[PDB]
Amino acid sequence: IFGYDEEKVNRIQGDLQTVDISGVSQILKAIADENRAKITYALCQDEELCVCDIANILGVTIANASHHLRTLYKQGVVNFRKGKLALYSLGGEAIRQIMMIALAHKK
Amino acid sequence: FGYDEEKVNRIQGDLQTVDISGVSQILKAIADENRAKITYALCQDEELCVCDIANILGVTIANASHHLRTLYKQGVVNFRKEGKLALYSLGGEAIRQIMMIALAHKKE
Ligand code: NA
Ligand code: NA
Ligand code: NA
Ligand code: NA
C-alpha cells in the first residue's frame, strides 16, 4: 500500500456504514439546544408536562414551546398523548440515560 | 393567579442546580456529523491519530484537526503526543454511552 494504516481505516469505515450516524447527529442536535435540553431535563424529573408548563418553565411564548416540542417529537426525544390537551413525556428510558450520563460527565 | 406556578417554580429550581448549559455544550460538540463520526470511530479503537481520522473521514488533515480541536475543547476526546504523532482516544466512558444509547434509540 501507498497509503496510511489502510486496514484499520477500511475496517472503521465498514463499521461506520453499519450504524445511522446521520440519525444520531439529528437526535443529539434536537437535545443539544439550550431550551430543548431544559425541556428534556424537566421531563426527567416529572412524568408529564403540558405545553404551557413548558412555555412557563422556560419563560418563552407557547409558539416557541410548541416549536421546540415538535422538534423533540420527530426525533423521539418526547412522547405525547391527547382530553383536548397534549401531555408530554420522555420518549424512552434511553433519553433519561443520555441526559443523566451527560450531567454526571461534566462533573 | 398565573399558571401552574408552584410546579413551574419547583422545576425552575431543579433546573438551576444542574449544569444544563454544559450538557448542551457537550451534545453540540458531539452532534455534528463529522465529529459524531470521529466520536464513534474512537468507540471502536482505543486510540487513533489525526491521520487515521482524516483518512477514515476522507478529509484533509487540516479539516480533521479542526474537528478534533473542537472535540477536545469540550472534553469529548483526550490525546497523548508521541513525538509529532498526536494520538486521540475518547474522553471518558460516558462519551461511549451517549453515542451508543443514541444510536440504539434511533434503532426504534
Ligand atoms: Na412565563
Ligand atoms: Na431550531
Ligand atoms: Na468543526
Ligand atoms: Na467517564
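Note that chain A is numbered according to Swiss-Prot, with residues 9-90, 92-116 shown in order.
Quick reminder: no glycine exception, Cβ is built from N, Cα and C everywhere.
Taking the Cβ of A:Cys58 (mutagenesis position) as reference, residues of its chain lying under 8 Å away and at least six apart in sequence are, in sequence order, A:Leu94, A:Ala95, A:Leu96, A:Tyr97. Under DSSP, A:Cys58 (mutagenesis position) is assigned to coil, being neither helix nor strand in the three-state scheme. While the structure shown retains the original residue, Swiss-Prot records the mutagenesis experiment A:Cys58 to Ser with this note: Abolishes dissociation from DNA; when associated with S-7; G-11 and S-60.
According to Swiss-Prot, the mutagenesis experiment A:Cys60 to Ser carries the following note: Abolishes dissociation from DNA; when associated with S-7; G-11 and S-58. Note on A:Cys60 (mutagenesis position): other Cβ atoms within 10 Å of its Cβ, all shown chains, come to 15.
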